[PDB]
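**Student:** Next up is a structure, given as structure tokens.
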Amino acid sequence: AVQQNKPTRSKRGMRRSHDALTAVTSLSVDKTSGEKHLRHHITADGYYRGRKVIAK
Amino acid sequence: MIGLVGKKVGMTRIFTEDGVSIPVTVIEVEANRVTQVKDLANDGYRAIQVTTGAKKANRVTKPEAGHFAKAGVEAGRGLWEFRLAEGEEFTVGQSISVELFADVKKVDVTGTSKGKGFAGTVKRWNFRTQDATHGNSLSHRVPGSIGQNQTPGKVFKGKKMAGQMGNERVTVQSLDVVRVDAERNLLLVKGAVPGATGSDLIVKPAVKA
Amino acid sequence: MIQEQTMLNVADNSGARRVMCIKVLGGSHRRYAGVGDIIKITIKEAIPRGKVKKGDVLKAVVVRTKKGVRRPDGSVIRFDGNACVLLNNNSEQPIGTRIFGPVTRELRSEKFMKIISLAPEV
Amino acid sequence: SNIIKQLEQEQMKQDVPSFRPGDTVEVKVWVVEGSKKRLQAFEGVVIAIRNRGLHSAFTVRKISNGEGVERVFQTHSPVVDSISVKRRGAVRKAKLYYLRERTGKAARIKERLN
Amino acid sequence: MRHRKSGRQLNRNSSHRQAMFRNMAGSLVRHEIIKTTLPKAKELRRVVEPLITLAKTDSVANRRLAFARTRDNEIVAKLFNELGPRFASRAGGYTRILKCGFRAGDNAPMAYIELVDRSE
RNA sequence: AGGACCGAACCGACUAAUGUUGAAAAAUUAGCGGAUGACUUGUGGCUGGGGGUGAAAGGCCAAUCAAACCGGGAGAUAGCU
RNA sequence: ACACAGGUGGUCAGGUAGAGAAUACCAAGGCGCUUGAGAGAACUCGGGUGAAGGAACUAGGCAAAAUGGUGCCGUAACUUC
RNA sequence: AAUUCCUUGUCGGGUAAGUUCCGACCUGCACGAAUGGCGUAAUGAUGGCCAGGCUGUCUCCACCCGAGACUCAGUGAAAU
RNA sequence: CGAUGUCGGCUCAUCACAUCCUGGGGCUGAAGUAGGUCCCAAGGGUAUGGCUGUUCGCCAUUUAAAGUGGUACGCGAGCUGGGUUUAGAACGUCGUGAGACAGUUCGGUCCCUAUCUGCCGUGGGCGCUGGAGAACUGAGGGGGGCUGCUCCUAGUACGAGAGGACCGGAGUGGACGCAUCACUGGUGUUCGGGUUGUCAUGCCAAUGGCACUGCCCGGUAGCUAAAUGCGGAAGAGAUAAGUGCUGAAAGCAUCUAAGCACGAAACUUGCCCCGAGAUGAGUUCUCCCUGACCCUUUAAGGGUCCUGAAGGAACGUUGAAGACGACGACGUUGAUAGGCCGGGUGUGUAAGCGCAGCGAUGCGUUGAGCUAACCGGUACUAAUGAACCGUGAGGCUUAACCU
């Protein structure tokens with residue numbers, strides 16, 4: 001009751017075809033600044049949705 | 001004769017003088033809009049689309065808004081379709097109500113059972129639990145023996161194991177119309193029906209001469 | 001609930017505190033007995049003032065349940081003991097002259113009214 | 001939708017007695033038995049809260065001869081002649097399950113009378 | 001399972017989550033913005049909003065409460081004096097949540113929780 | 001007074017369960033039990049291969065044992081493989 | 001073999017409660033871990049809840065639950081008294 | 001019967017029934033006085049048979065709590 | 001024989017038909033009811049209690065039956081492990097004896113990191129071809145299938161009588177199966193209250209943590225069965241055995257040959273659910289798009305710019321939807337999740353103040369105080385412009401119509 005003969009490398013390619021990670025393109029920008037973020041978090045500059053959320 | 005849709009308000013016991021206590025299920029019936037009627041080249045038959053709410057006018061798309069424009073776009077809570085045969089007069093010009101049941105006594109309801117998808121052999125397939133003491137090794141929750149040895153070489157179709165439960169269409173037929181109100185658009189029926197309190201019920205009349 | 005191998009007190013006059021339920025009857029597979037319906041009993045103690053023998057096999061009917069009588073409205077009428085009364089297997093009818101039980105509506109739904117009605121309790 | 005509560009208040013009564021658990025309620029009924037009305041009386045203490053509208057149970061228990069002898073009446077029931085509350089109880093629990101396994105001075109309820 | 005339980009069982013035993021979120025309530029009122037995981041930022045809102053509602057009334061009988069689980073020497077004058085007009089007098093909505101992104105080097109979602117009003 | 005009744009420290013194997021490619025060269029969790037004795041124990045010794053030790057199972061003798069382990073005669077012999 | 005749920009000699013054991021070295025909050029004292037985040041389904045392991053019935057279960061009340069402290073009362077057969 | 005096929009002998013008792021239990025019997029294919037005989041109490045990590053309480057062992061499980069089943073990141077196997 | 005787990009116990013299958021029961025009816029020493037016997041038929045069905053290692057057997061009570069067989073006389077990469085079939089013990093026998101025994105009992109292990117074929121839920125492609133959206137066809141598969149009790153016809157048929165039936169005409173049950181939580185129970189470690197040990201806010205009160213949710217006593221919302229509601233349909237088509245019409249081979253005769261008609265719990269629909277990958281890739285409706293340039297040179301192929309509809313995707317708030325995915329509600333054209341407000345269910349009259357009583361404790365202010373899920377109210381907190389994918393009327397033909 002063990003694997004006998006090796007599975008095909010096309011079948012290995014097809015089982016690996018089900019990937020869903022994205023290249024995140026395009027990234028979103030703030031309504032007052034062209035700085036990039038994912039569609040629901042803050043920028044690393046304190047800008048967010050044209051509101052400004054973290055001071056310096 | 002077609003069908004109608006309304007919400008399962010709940011169930012309450014109505015009591016009787018000689019017994020039994022009798023549960024009655026209450027159905028809150030909507031203005032079933034009659035958004036469509038199928039006719040020209042539609043497989044030689046006719047069928048009506050009901051619609052059960054107005055949803056939101058902000059959320060609409062042009063392929064839905066044009067397809068419904070013949071009655072205005074509303075398309076809320078569920079569309080649903082019923083076969084129109086032996087109906088004598090055309091359904092368009094008024095929204096259908098509990099007037100469908102003003103003479104009828106019996107109905108069939110497609111309850112749509114509340115989901116219990118997690119299942120299991122004791123929950124779905126009615127099997128026991130095996131030996132909590134005296135001795136048993138990893139065979140305490142099982143549908144017994146799933147197939148006989150050697151000669152079959154394979155597993156049979158239609159075994160009492162796995163799958164999902166609830167969320168079936170589940171019809172019920174042993175019902176009775178207790179009250180109708182065409183002004184309130186309200187229906188009361190005797191007995192219990194599948195589907196949770198606050199879920200939508202499909203009903204059609206049952207007749208035999 | 002009353003079932004196979006249950007020991008009970010008996011509603012028959014000069015009957016002992018101990019009679020054994022050997023079958024719940026109904027011909028089909030059955031879990032528990034039911035009010036106003038028959039059950040198979042053996043006498044586990046006999047009292048000399050009584051009209052039964054120890055170890056004898058007899059027919060009985062359930063006359064009070066701790067589960068109560070409750071079908072028509074769900075309103076329960078309840079009792080503080082489980083008991084049956086003894087029936088003859090050929091001549092029919094309750095074999096005693098007095099019954100110790102509430103003698104409810106489902107017992108007068110049987111052919112027995114003449115020998116149970118000395119003391120109605122509800 | 002609340003229209004099903006308006007449907008329970010359809011069969012409820014316009015006015016009904018209150019007693020609260022442990023009171024001595026001295027009850028009369030016409031029973032009807034689906035066939036024939038007749039006067040019957042039952043006396044004990046009320047061992048449960050009324051309470052949930054039309055499906056109020058109104059459970060009364062006789063508590064005598066070392067037996068409880070429990071009965072459900074329903075406070076809105078159409079077969080009730082009268083409820084004649086004549087004594088208070090001296091109790092603090094509403095479920096009163098300790099009275100199901102006790103007798104006499106251990107299941108006494110008392111009078112309050114305060 | 002869980003058919004009316006809307007409480008998140010989150011991670012580790014209930015007695016940890018109790019101790020931790022009762023401590024985090026003291027940490028939140030001290031600095032008025034705190035950073036943690038998105039699940040922890042939302043689970044800190046539970047029973048702390050009722051605790052803010054509890055801090056509104058300045059009566060000597062209500063001053064007996066808000067004291068069983070979270071204590072600090074520097075809130076003793078704000079209690080039953082400021083937490084009312086600043087927060088609890090709003091009648092609900094005493095906080096804000098916002099996801100700040102992911103955790104350093106790993107896929108954990110990170111957020112900040114703040115009070116609905118900042119001192120002037 | 002006690003080859004005494006229960007019982008900490010101390011000891012310890014009987015049932016049950018978990019563990020069983022483990023944390024594990026035999027443990028873990030719960031209970032019943034041994035506890036002035038024909039007992040137990042800290043520290044160092046003494047008993048060896050057909051010999052030891054055993055209120056005695058051919059059990060135990062450093063995981064091994066109807067005869068331990070290592071190194072030699074030994075690349076012994078195999079009408080067989 | 002390991003920063004391994006294990007093995008391992010001698011000395012010490014306060015307060016409140018309690019017969020007490022049982023046992024808890026504690027004292028003085030110590031640690032918050034050498035993967036973390038989260039989730040949550042059939043099922044796997046232990047613990048918790050238990051209606052009405054109860055030893056029917058099982059080879060077996062195994063296992064589990066109930067009993068449980070000690071002052072005053074009250075006690076069979078058999079017996080090496 | 002720690003000795004006995006057919007045998008659950010044959011009879012009595014317990015039991016709805018009882019190859020088990022308790023008590024007798026002789027016709028022990030083959031017990032027997034130190035390779036001992038027979039009996040008696042507390043007692044037995046002893047075995048068989050019943051009664052009562054208590055009870056999720058069971059009718060029949062139903063729902064919880066703490067830990068695994070899942071998933072993502074870090075570090076990433078074995079037998080075959 | 002480099003190693004197919006055996007008997008019995010539990011738990012659970014598949015095929016036969018030599019039919020126990022269920023439907024059909026023939027022959028008879030069949031009037032009738034029955035009994036005896038025969039064969040069309042495997043679609044549904046075919047207990048429970050005691051004794052033993054246990055089948056085999058026996059006994060008591062139930063039954064429409066208490067059918068037989070194949071599958072290693074079916075289910076140890078199944079559960080159990082008492083017998084048989086391990087080391088040790090203990091009895092009877094044979095032998096000079098080690099041993100031996102158609103003589104027998106006590107204690108005696110049951111392993112498994114699931115690869116492949118299979119099975120059961122669920123994602124993602126390719127496809128019907130210009131792209132999208134909403135929904136529905138039915139070639140075909142599955143599910144379903146028996147039965148107990150009672151009453152009318154009727155004391156009808158047959159028969160002095162005794163006795164007592166088909167035919168169709170209803171009601172009511174169980175195992176078993178399904179659904180809901182409304183009743184009745186249960187549980188319900190986000191909750192109300194009492195209490196023993198103790199610690200903590202100086203101490204006391206009031207109050208909280210721990211001691212198994214310390215001990216509990218209880219329980220809303222929810223879920224659940226032991227609760228309640230319901231369930232295996234009516235109808236249509238076509239057959240086998242079997243009964244027949246009309247009739248030739250056999251001038252008679254004959255269910256058959258030509259030609260016609262009926263019939264079973266079987267068979268196929270209807271019922272209930274799936275179902276175009278039905279590649280044999282179904283069908284209607286709706287939405288949208290009317291741009292140019294270059295190269296080899298060409299009805300083929302490649303490249304460039306311009307800037308893009310319909311729709312999807314992204315993102316929340318989170319769900320009655322989940323292991324991951326897939327899917328619902330909606331997102332200020334805002335009640336999607338929560339808090340807050342008015343109240344429910346469920347607990348139980350507290351605190352603070354005083355009074356009666358050496359006091360425990362009780363009394364008044366007080367139906368106190370307390371709240372989550374249920375009901376209603378409320379923008380108080382939170383919920384991006386829209387980027388991105390998607391583009392420009394889409395190859396050939398048979399036949400008709402419009403131009």
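Positions of Cβ are set from backbone N, Cα and C atoms, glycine also.
According to Swiss-Prot, the record shows the following:
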- C:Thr97 to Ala: Reduced RsfS binding (MUTAGEN)
- C:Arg98 to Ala: Reduced RsfS binding (MUTAGEN)
- C:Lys114 to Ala: Reduced RsfS binding (MUTAGEN)
- C:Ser117 to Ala: No change in RsfS binding (MUTAGEN)
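Neighbours and distances for these, please.
**Tutor:** On its own chain, C:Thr97 (mutagenesis position) has C:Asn13, C:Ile115 as residues at least 6 apart in sequence with a Cβ closer than 8 Å to its own Cβ.
Following the DSSP three-state reduction, the secondary structure of C:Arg98 (mutagenesis position) is coil. Within its own chain, C:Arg98 (mutagenesis position) has C:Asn13, C:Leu118 as residues 6 or more apart in sequence whose C-beta sits under 8 angstroms from its own.
Neighbour density for C:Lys114 (mutagenesis position): within 10 A of its CB lie 8 other CB atoms from the protein chains shown.
DSSP gives C:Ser117 (mutagenesis position) a coil state; it is part of no helix or strand. Taking Cβ-Cβ distances under 8 Å and a sequence gap of 6 or more within the same chain, the neighbours of C:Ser117 (mutagenesis position) are C:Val103, C:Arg108.
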